[PDB]
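Read through the structure below, which is laid out as structure tokens, and then see the notes.
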Amino acid sequence: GXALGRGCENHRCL
Amino acid sequence: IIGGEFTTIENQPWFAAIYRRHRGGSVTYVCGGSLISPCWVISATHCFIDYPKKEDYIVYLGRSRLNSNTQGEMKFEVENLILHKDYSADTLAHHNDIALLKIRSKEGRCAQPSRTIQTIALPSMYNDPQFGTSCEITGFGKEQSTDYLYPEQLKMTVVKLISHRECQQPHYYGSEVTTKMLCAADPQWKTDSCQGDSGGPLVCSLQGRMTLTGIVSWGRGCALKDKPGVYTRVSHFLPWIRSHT
């Protein structure tokens, strides 16, 4: 994921 | 929610807590949502876009705590997961960040209203409150940017709606914020939505009636000076919402 802010929840971040 | 107050679900009975089941049986919190009718929860597409598999998701209504049961709570599967087809994400801004989750229990039932579970009213077309109006947000999101776990108890806060003119200023968001978004923040930058609060409700008392005015969508950091929370402007998506329900 990203832990960068609102917009990043439940993301695939390779 | 940065700052604000711990709350209980009776104060926010339209609030929906959305989780994802993982291979191996672990369940993790994904995002907030709002009950707009017994069978429908509205949230944000960014919450689901990378895992668009409806079988993965669990929705609670009547729930005040993240990892413990609440009396009166009800547990649902997602019968239909509908993401906005023109969703995109820029460096900060998220576009058409709106989603609908048709819910059903294992018995095939939709939500049953109670003291802890109620629908929130949609706004009417192009009818938003004036800038400066105080509205509320609700969620299980981070309390501090250094937190790596979500709070166990549901939170809320009160923020003020900020005009498009102010939000488009160079030190705010420039042209990255559009007229399909609403900004809202605390004048002192002390309270705000944060990661994990996405999808959840921005509720404004609009002509007597508690109304779903925004959906938590994006923002630079949390409670950062000159960086409001940005919300999906629900009053623009009514035709989208009507056709997909």
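Numbering of chain B is taken from Swiss-Prot, so the residues present carry the numbers 179-423, in order.
If you're wondering, the header gives X-ray crystallography, 2.3 Å.
Cβ coordinates come from backbone N, Cα and C, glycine included.
As annotated by Swiss-Prot, active site, charge relay system applies to B:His224 (among others). In sequence order, B:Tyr265, B:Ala267, B:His272, B:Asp275, B:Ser376, B:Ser395, B:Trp396 make up the list of same-chain residues 6 or more apart from B:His224 (active site, charge relay system) whose Cβ falls under 8 Å from its Cβ.
The active site, charge relay system annotation in Swiss-Prot covers B:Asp275 (among others). DSSP gives B:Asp275 (active site, charge relay system) a coil state; it is part of no helix or strand.
The mutagenesis experiment B:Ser323 to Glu is recorded by Swiss-Prot, whose note states: Abolishes phosphorylation, proadhesive function and ability to induce chemotactic response; when associated with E-158. Reduced to three states, the DSSP call for B:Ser323 (mutagenesis position) is coil.
Residues or ranges marked as active site, charge relay system by Swiss-Prot: B:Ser376 (among others). All protein chains shown were included, and the count of other CB atoms within 10 Å of the CB of B:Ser376 (active site, charge relay system) stands at 33.
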Check: CB neighbours of B:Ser323 (mutagenesis position) within 10 A?
Finding: 14
Notebook entry, point to check: If you run the three-state DSSP split on B:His224 (active site, charge relay system), which class comes out?
Noted result: helix
